[PDB]
Amino acid sequence: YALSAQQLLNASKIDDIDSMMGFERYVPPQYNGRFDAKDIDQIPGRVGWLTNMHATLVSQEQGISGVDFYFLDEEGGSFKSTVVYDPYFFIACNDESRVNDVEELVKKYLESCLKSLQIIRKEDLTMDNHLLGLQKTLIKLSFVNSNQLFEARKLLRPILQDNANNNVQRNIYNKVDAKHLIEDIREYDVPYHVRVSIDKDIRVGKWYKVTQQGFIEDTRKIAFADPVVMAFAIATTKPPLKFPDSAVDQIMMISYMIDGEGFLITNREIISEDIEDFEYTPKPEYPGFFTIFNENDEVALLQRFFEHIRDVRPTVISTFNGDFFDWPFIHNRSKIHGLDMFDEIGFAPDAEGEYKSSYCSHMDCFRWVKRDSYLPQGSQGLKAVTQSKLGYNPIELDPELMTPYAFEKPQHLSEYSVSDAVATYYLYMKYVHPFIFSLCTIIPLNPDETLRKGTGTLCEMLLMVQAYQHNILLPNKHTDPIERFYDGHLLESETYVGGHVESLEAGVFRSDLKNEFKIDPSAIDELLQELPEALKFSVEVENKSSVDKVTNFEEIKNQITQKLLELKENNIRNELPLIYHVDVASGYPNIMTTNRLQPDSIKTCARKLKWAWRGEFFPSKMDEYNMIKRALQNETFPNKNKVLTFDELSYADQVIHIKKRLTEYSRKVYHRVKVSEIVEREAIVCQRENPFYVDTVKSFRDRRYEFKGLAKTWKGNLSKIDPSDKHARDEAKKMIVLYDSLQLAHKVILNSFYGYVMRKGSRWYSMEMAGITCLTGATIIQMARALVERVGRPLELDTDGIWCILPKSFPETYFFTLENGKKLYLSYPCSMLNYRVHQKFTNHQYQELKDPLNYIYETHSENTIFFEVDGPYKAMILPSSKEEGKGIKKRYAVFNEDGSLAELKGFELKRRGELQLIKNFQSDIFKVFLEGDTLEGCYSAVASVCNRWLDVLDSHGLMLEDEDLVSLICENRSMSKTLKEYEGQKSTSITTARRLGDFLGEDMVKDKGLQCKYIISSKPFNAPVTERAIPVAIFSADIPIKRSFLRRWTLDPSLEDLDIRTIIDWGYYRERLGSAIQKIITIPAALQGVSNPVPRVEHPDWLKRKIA
DNA sequence: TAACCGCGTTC
DNA sequence: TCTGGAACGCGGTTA
Ligand SMILES: Nc1ccn([C@H]2C[C@H](O)[C@@H](COP(=O)(O)OP(=O)(O)OP(=O)(O)O)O2)c(=O)n1
Ligand SMILES: [Ca+2]
């Protein structure tokens, strides 16, 4: 209909644009010989590196469905080739002996849109006897295009919903109709291009030969082709204190880089003078020679950008958040200027509002930064990312100086624009491009989708490929019920008990300051009894060798035994510690694969595993619940298109009202509004189920292990280089960052296999399997702690890792020597626990198909759960709570032996936003715990820094320049949603957002993600802090505006002193600094037996009493 | 006091 | 239409 025409027309537009960019549709010659990959060089065709793919319509050259594929050929050119393929989904039946009856129904019922029918079989993991070869019979419906596939779904849903409802009433005194035989539709929601990419085993990033028969992968060709890559960034005018408006604000410059060649177009109507060619090579490996394009006016600028793009023909354009700032600005500045960007460069927004093209992938690096970098949110800006992954500081410029510096210091502003471009091209080439394009080789998505789709969706794609290739029927996307009940109470949420976290000790621990250890002598007895087989376990399992080939096994056994035996005779010791960290490698994935954990396996073929369920429900019983429902049934409610009734509403809106009224009732009759209960649960895990899910996790884990191991290889290569070989250590350090980043980008995707069984809309949902994963790790990590606390002092614990200190005389690291001369590394702290993990947690019931033809299985033991050890570290600093007895989890600082920071967890320094005074305070303070000869001398050095920070606040800031003051006292906080979505809520961010609007206009709060830079006033006295919160920007406006809003915000019309120094609630920030000093310095010092080093910060009353 | 929320962390 | 999980710290309101 009118949908077809729009789609056929779009295909014609896209076809013309592709040809302008060098993608003419290529048809390979004919061949009547056998189609075999071995004979690839003789089958006529064209070879090309696959760079993109998109669904389209074809007109015998109604529309025909197909997928365009974009190639770069070996002769420096490009072409595209199309594959047609009939879209299809399946109809399931509830009586396989009458499948033809249903077949003859839908042939006539779907005669308007059906192209062909077929009876096919697939394996159904929910079917009885499916592990014996019994398959489910289905009707495969096929169509000419996707719109016809959707037309059939619209005709098939009435049948499915009518069968779910009961039958009509005819003769009350009384072979079923074939319409009732339709059980369900299946695989109806697979995106078409994912369907073609899976069924035809085509992947972006591989080499193919487009022949008449099909696509032949050329395994001979190895390395990727080199696409023409461009990355650009723009700079716009901006009213002071406000945001750029693509309506009124013009753009001044566009800076970009094409394969290393730098460019910068300028808008002379805004920037004052012509800019000469200049260079920005921030580090030697980032060459940046920039040729300038000075143009009269904005149109002239935009056509250079469009003409240059048209001439170099980029197949990848990279930006940094250019999907929601840059591209929409260029578009609107092209609309006002009468330029159609789509006819110019083939770029346009899509359904999600992101800007895309047919021939060119848009690589928004911010998506990679946000999803795969593993960097914190505070470190996700371009400057922080450039500092972390590129190893240099890019040029800075306060955005309020950008519009003026187009006039005053243009060249200064030309160096900032090129900086953003240099950092973006090399961020893409070094990190984003290799990662995403490699991922495309195994994921049936094009580059644009591999970069932006959620990691759970990426997992589902990987799993569907396995499911299809093993002829397993795809389950339909899971749907959660609108209401669930527990014990007669309406549930508000349910979950499983997740990871185990423990705060066990606080204070400073350093390798030069002795500690007191109490060694359980029975513990040493157990280690001595397990020592012979633990060392064998290290040889044969941990290093995949044989004790027959090690030549110092007895020496090592004796040295460890001697060290252990002395520790037993002296169980009370005051020694230097060893600050060690043990962590299970890929904990949850390895827990899953060890126990054959997968959603379809939750049902000696049965392994019972326990998990913990936690529910949150209303205190109201049924008898009450029904009462509030019938109350709302008698009420009127507004329409949404002039008044409706409860039952005339939707089910969703119904329970929305029920929940609100249920909360109110319980808050009165019960006072409590939500009750939480935990119940232990068991689940059967079949050990014989088709392991397509488990095997997918095992493969992707092994994929990550590759890069994780290379990061450890090169960490050792760098430790072997002499400090004088400067060029060698830089290459080694660059390898370390590259592989550490690659293994980290694989980490989120990996652990998303564990999270996917709880994702909304998941095809393989199982709360039980996730709950079992969490409880098992909780058992292992506590088993490990139970041993550490008997031999040393565990400090902190989270999920699968333990930080601890061990006596200096505890057996540490050893090196088996093989007859080959090669050595094997052994760390006894790790091997003692790994022998226990493999004594108590191995799955002895793991099963695999031996003979698949006769369906014979074998049973073996499996366990891939290993602690890895890092250390020994120079220092660890763990903070303590302000409340008595409580600890602080997920926060500490760790230092390497050479004095550099190893880890910094949780603290405000790294968190996004937060109070700059506390941020800057933490930066200066942690490195100071390294000073001092004794523990008491250590705390004194930190107190010196403390009292300097207390001095600036006690002096009401009089010691800082007013520029350093506006930065130290400000606190930034982001707003996830728009301010209108926070109605009925008070906070400092909301107040700042409201006042920013009453002063700079509602056009500021128009967009979510607003940063609220505020300072708290002492002005409304004894008033809630959420009200005394002023936008920092007010101290930067003209004086009348400042006083009006100030006096109003202070409730003091007698206010003429508009100096920020007088408005600040110094006592508030003095108390904030106090809580920081208490938790990092003084209160941990008390738990370590050192009197308050910072007496100006008084101890809590409970601490002063315990001191006595 | 304890429940409770928003944000951004550690797993 | 998209869309991995739970545990936790902290400032701040609220019952
Ligand atoms: N983003 C994350 C981080 C962690 N986890 C869960 C699953 C992990 O198995 C477990 C432990 O977290 P780690 O940081 O130890 O991650 P891994 O054990 O997977 O990796 P590593 O080998 O680096 O320890 O926490 C998760 O689900 N999602
Ligand atoms: Ca781990």
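What you see of chain A is 30-90, 112-224, 232-660, 676-713, 719-1185, where the numbers are those given in Swiss-Prot.
Placement of Cβ uses the backbone N, Cα and C atoms for every residue, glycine included.
Under its mutagenesis annotations, Swiss-Prot gives A:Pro710 to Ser the following note: In POL2-18; temperature-sensitive mutant. The secondary structure of A:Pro710 (mutagenesis position), as reduced to three states from DSSP, is extended strand. Take the CB of A:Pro710 (mutagenesis position) and look out to 10 A: across all protein chains shown you find 7 other CB atoms.
A:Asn224 and A:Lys232 bracket a stretch of 7 residues that the deposited model omits, and the distance between their Cα atoms is 13 Å. Residues A:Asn713 and A:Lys719 bracket an unmodelled region of 5 residues, and their Cα atoms lie at a distance of 8 Å. One thing to note is that 15 residues go unmodelled from A:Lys660 to A:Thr676, and the Cα atoms at each side are 13 Å apart. Separation across the 21-residue hole in the deposited chain, A:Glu90 to A:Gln112, is 12 Å (Cα atoms).
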